[PDB]
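In what follows, a structure is listed as structure tokens, so that the remarks can point back to it.
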Number of protein chains: 2
Amino acid sequence: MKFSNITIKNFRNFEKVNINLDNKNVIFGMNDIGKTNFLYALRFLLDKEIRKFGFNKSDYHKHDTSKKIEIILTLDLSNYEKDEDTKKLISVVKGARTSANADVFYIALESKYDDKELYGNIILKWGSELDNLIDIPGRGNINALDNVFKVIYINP
Amino acid sequence: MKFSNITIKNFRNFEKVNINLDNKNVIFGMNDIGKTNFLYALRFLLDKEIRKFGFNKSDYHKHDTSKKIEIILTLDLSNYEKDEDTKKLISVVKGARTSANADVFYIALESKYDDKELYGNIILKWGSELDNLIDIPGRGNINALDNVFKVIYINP
């Protein structure tokens, strides 16, 4: 598969940033805070060690305005017709894609507002279409996405 | 509501320990490790900040023998017939208790084997009877038992 794009609808430093993606991505620039918050957004979407802590009040654009954090990722689930990797790639999930002829896949994140109980409540949803998004099945503490993607973080 | 008993089927220091319970409990003795492991078992049951870390390899009786941790707490859900706290105590849950004339309530903890993937995977289930225990619905990172019990831990 091949990553297509990422949209961050709200974060601690982002307002409506949409970045097209691929494999072997390289990020640079003047703003170090934006790069480290992009990497923290990737950790929040793709790792359990940052997901289990929840969202804190300081991780918003304004600390009380527009309390709705959405981080969307696209997967491009379809492979070539000469390679049989499509069925092995699809068969990890069953009910996410309604039709077998779908082209792309979505992974989304949703944050409950921090007005009451002062806690983030990370909710993970996937699905083949943006409308009628469905939850990720977690039978205990480990959800179904954690068996698919393993994130190894390297920092000197 | 009045605690009845606690059963620890396996822990880092317990084998077949069953302790009767009540409110306003005082624990003392020569063995400090048993007291702190009893308190840690209570923290693993009713506090989320220790529940979210899962179980390690060292939290077993022997490090490869009898990998089945069960911690059972009895609740005594029924109250007196002249006080209307019974309905307000029952109405936090709906599908756990099959009959309205049920007397006792169970809260159980289950830990998967640590042989594969090196993680504990805490599974929590409650129910009015010991058999056919149903899972607590956790829609995000917070289950329904979190809104019931608030644990305040004091240690200088």
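Cβ atoms are placed via backbone N, Cα and C, with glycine included.
Residues annotated as ATP binding site in Swiss-Prot, with a curator's inference given as evidence: B:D32, B:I33, B:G34, B:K35, B:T36. All protein chains included, B:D32 (ATP binding site) registers 9 other Cβ atoms within 10 Å of its own Cβ.
The number of other CB atoms found within 10 A of the CB of B:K35 (mutagenesis position), across every protein chain shown, is 14. Here Swiss-Prot describes B:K35 to A as a published mutagenesis experiment; the accompanying note says: Retains endonuclease activity.
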Q | Additional residues surrounding ATP, by Cβ distance to the B:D32, B:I33, B:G34, B:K35, B:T36 centre under 8 Å | A | B:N13, B:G29, B:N31, B:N37, B:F38
Q: State the count of C-beta atoms found within 10 angstroms of the C-beta of B:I33 (ATP binding site), not counting that atom itself.
A: 9
